[PDB]
Every structure is written in C-alpha cells, then in structure tokens.
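To start, the structure itself, in structure tokens.
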Amino acid sequence: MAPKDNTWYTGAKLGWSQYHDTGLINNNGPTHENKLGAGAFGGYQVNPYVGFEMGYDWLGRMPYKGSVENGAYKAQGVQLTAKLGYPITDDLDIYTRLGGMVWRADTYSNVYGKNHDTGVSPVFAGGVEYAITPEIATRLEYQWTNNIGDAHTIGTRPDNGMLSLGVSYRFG
Ligand SMILES: CCCCCCCCOCCOCCOCCOCCO
C-alpha cells in the first residue's frame, strides 16, 4: 500500500549503528562502540513502484568505556534517493532506496581538540514499509554507504550500516 499517485509524505526514524567506524594504537584505547540517532525524511510518490525522498539523519556515539581516554563523535547527513518498491500484500511493501548523501562527522579529542570531516557518498537502503492505516505507515530499514572516498594520503574503510524504525504520515 504505497502512497497514492501524485502525493507527498513525511516521517521520522530512530536509528542504531553498531560501529560506523573504528580507531586504534598498537595498544587498545576504547572497548567497542554504539551509535544512536534520529532523522526526518519527506518524499513524493510518482506511482506505486517509485518515489523520491529527501532525508536528514544524525548519529551520536554513546558513552561507554574507561581505560583513560575517549571523546565525542557526531555524524550528520542529508540524502536524496529514489525509492523503488514492490507491493508484497495490500499493506506490506518491500523497497530499496538508492542515491547520494552529503555528510559531516565532528570529532573531539582531549589532546588534539575538535576535528571535522566532510564527504559525498552513495547511499543504499533495503526495508519494509507497513501501512497501518492509509495515512500512517511504519518502516524497518537497513541503510548503508559503501566506502571508497578521495583524500589524504590513500583511502581504505569503514562506514557501516544503520538499522532504523520509522513512522510516516501520508497527505493523500
Ligand atoms: C534521484 C534524484 C532526485 C530526482 C527526483 C526529483 C524529482 C522531482 O519532481 C518531483 C515532482 O514534483 C512536482 C510537483 O509540482 C507541481 C505543482 O502543481 C502545479 C500547478 O497547479
């Protein structure tokens, strides 16, 4: 049950990412990592199979071990994607999103202070959308970015996936 033919929708999501990066010195510094965040998205449906959406997401590193040492991590990004779906039932859609994202990571260190980073990256998602009612739908989605990137020195990697639950309102 995708949104009706030339209509708009909006929504919000809560996300979790199990590690969107990772650090190290021989010698270990943190123990493992968790990021939690949220995001908002809006889109336009063209027909039952295709829509286009815009979203903004934010992720924050969650505080959890000591052993001296580390600090704050925040990521944010605006994305523009084409959403391709197929109706499995009258209520359940399966879809993928493909497009691009402009992001920014802001770090912090006690030694080094504040640092930032910027990027442009392809984004991909696979998910399920369930129409509770004709105006309210929930989504279960896994989003990933594959990373290649221009820079430094020479590129290697690790951005990882984000899992999320969302709700959206359809202005039919
Ligand atoms: C993958 C890149 C994103 C490309 C998608 C952009 C899609 C843009 O078009 C969306 C449709 O928006 C058009 C509506 O405006 C019509 C208003 O009413 C007309 C006067 O009565």
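The numbering of chain A matches Swiss-Prot: 21-192, in order.
Quick reminder: no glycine exception, Cβ is built from N, Cα and C everywhere.
Counted within 10 Å of its Cβ, the other Cβ atoms near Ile45 (mutagenesis position) come to 6, all protein chains included. Swiss-Prot lists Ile45 to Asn among its mutagenesis entries, and the accompanying note reads: Becomes sensitive to phages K3, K4, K5, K3h1, AC3, Ox3, TuII*-24, TuII*-26, partially sensitive to phages TuII*-6, TuII*-60, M1.
A sphere of 10 angstroms centred on the C-beta of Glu73 (mutagenesis position) encloses 22 other C-beta atoms. DSSP assigns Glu73 (mutagenesis position) to a strand segment in the three-state reduction. One mutagenesis experiment named in Swiss-Prot is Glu73 to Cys, and its note says Modifies gate residues, no activity in oxidizing conditions, in reducing conditions activity channel opens frequently, probably forms a disulfide cross-link in channel, grows very poorly in the absence of NaCl, reducing agent (0.05% beta-mercaptoethanol) improves growth; when associated with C-159.
Quoted from Swiss-Prot, the note on mutagenesis experiment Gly91 to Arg or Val is: Becomes partially sensitive to phages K3h1, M1. Its Cβ taken as reference, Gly91 (mutagenesis position) is surrounded by 15 other Cβ atoms within 10 Å in the chains shown.
DSSP classifies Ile114 (variant position) as strand under the three-state reduction. One natural variant catalogued in Swiss-Prot, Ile114 to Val, is accompanied by this note: In strain: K1 / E44.
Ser129 (mutagenesis position): 12 other CB atoms within 10 A of its CB, across all protein chains. Listed in Swiss-Prot is the mutagenesis experiment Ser129 to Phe, annotated as follows: Becomes sensitive to phages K3, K4, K5, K3h1, TuII*-26, Ox2, Ox4, Ox5, Ox2h5, Ox2h20, partially sensitive to phages TuII*-46, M1.
The DSSP secondary structure for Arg159 (mutagenesis position) is strand. The local packing around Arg159 (mutagenesis position), expressed as other Cβ atoms within 10 Å of its Cβ over all shown chains, amounts to 19. Swiss-Prot documents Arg159 to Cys as a published mutagenesis change and attaches the note Modifies gate residues, no activity in oxidizing conditions, in reducing conditions activity channel opens frequently, probably forms a disulfide cross-link in channel, grows very poorly in the absence of NaCl, addition of reducing agent (0.05% beta-mercaptoethanol) improves growth; when associated with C-173.
In the shown protein chains, 13 other C-beta atoms lie within 10 A of the C-beta of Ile114 (variant position).
You'll find the Cα of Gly91 (mutagenesis position) roughly 6 Å from the Cα of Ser129 (mutagenesis position). Candidates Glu73, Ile114, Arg159 (recorded positions) were compared with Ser129 (mutagenesis position); none lies inside 10 Å Cα-Cα.
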